[PDB]
2 protein chains.
Amino acid sequence: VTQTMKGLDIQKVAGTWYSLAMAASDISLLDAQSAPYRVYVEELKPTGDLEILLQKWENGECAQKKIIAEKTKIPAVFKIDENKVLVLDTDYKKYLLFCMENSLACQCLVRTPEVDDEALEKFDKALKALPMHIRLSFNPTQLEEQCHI
Amino acid sequence: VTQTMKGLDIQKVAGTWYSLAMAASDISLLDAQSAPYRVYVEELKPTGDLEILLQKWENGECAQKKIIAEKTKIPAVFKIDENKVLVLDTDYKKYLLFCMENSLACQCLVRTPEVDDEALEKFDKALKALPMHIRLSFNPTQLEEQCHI
Ligand SMILES: CCCCCCCCCCCCCCCC(=O)O
Ligand SMILES: CCCCCCCCCCCCCCCC(=O)O
């Protein structure tokens, strides 16, 4: 991944996000509800490390989860306990494109449970470079459900 | 779906095809190997009805399958025993875009086990109109395996 947000102010990504679309390099990273990269972002809490609240389906349950992405020399790049989180683009107010890699998955996050075509076309343009083999998107009804059910 | 091949000569789609990419309106139509619209086209045999040889994963097996799409008043539209098959576009030599609907799934077929970007971008342009929520694509290795394993 060769796209990163110049001048990312991590404080300003704080609060509520919705996983509107997801893509991955391999189908099995996203194909089932229990697929490894099938994580739904709930809330981003910058400490300047980054606390992520996400939902994730495990052994027949939607589980609420709290993880820390440690900051790096680069403001737009964080690490996870192996896995690099890259923030590609964000306008802070409406959307945020990020990828994670050790296997590569990218997401289009939005502030509100709505379908944002402006954001999805930025997401699409940003995956054109990447070797993605699965893409998903969720309707507003699924954005309000635990684990996008 | 509002895109159909003008002047389709069905005889000329005869022979060998590879399911290079697939999209569907609902994730559960494509997400597992046993998902309903997760069918891999092997061979198209026009009689002028259309005989399809496809592969389909059922109860832990890749099953070879033979079905008939009955012709309609419209050359580019066929029916299946409920389900409409629409041929959107084909150059006969390299690629063929088709959709099926009762739930909507579209595929980008190619003559050879290779990744055709020209064809995938035509596929992408053709799904821009459609309310797709899952897309898959397969590498050349998977195109040569039973059920794209
Ligand atoms: C801008 C920051 C975006 C947020 C990035 C979220 C990435 C977190 C995903 C990491 C996967 C860890 C999930 C739990 C581990 C597991 O169940 O195996
Ligand atoms: C240009 C023609 C393209 C070929 C169209 C192929 C569509 C066939 C898919 C129909 C699904 C039927 C599969 C078996 C039925 C089942 O297992 O439920």
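For chain A, we keep the numbers from Swiss-Prot: what you see runs 19-65, 68-101, 105-125, 132-178, in order.
Going by what the header records, the deposited coordinates were determined by X-ray crystallography, 2.5 Å.
Cβ coordinates are placed from backbone N, Cα and C, and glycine is handled just like the others.
One natural variant named in Swiss-Prot is A:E61 to Q, and its note says In variant D. For the recorded site, A:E61 (variant position), the DSSP three-state label reads strand. Long-range Cβ contacts of A:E61 (variant position) within its own chain (separation 6+, distance under 8 Å): A:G33, A:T34, A:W35, A:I72, A:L73.
A:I72 to L appears in Swiss-Prot as a natural variant; the accompanying note says: In variant W. According to DSSP, A:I72 (variant position) is assigned to a strand segment.
What Swiss-Prot notes for the natural variant A:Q75 to H is this: In variant C; found only in the Jersey breed. In the structure as shown, the Cβ atom of A:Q75 (variant position) sits within 10 Å of 18 other Cβ atoms.
The Cβ neighbour count for A:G80 (variant position), using a 10 Å radius and every protein chain shown, is 7. For the natural variant A:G80 to D, Swiss-Prot gives this note: In variant A. The structure shown keeps the original residue.
Under the heading of natural variants, Swiss-Prot lists A:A134 to V and annotates it as follows: In variant A. DSSP assigns A:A134 (variant position) to a strand.
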Winner by Cβ contact number (other Cβ atoms within 10 Å) across the variant positions A:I72, A:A134: A:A134
Those variant positions in A:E61, A:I72, A:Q75, A:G80, A:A134 whose CB falls under 6 A of ligand 1, listed in sequence order: A:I72
Residue pair A:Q75 (variant position), A:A134 (variant position) - Cα distance, angstrom, rounded: 16
Across 3 unmodelled residues, the distance in Å between the CA atoms of A:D101 and A:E105: 6
A:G80 (variant position) to A:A134 (variant position) - Cα separation in whole Å: 23
Anchor-to-anchor distance, in angstrom and between Cα atoms, for A:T65 and A:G68 with 2 residues unmodelled between: 5
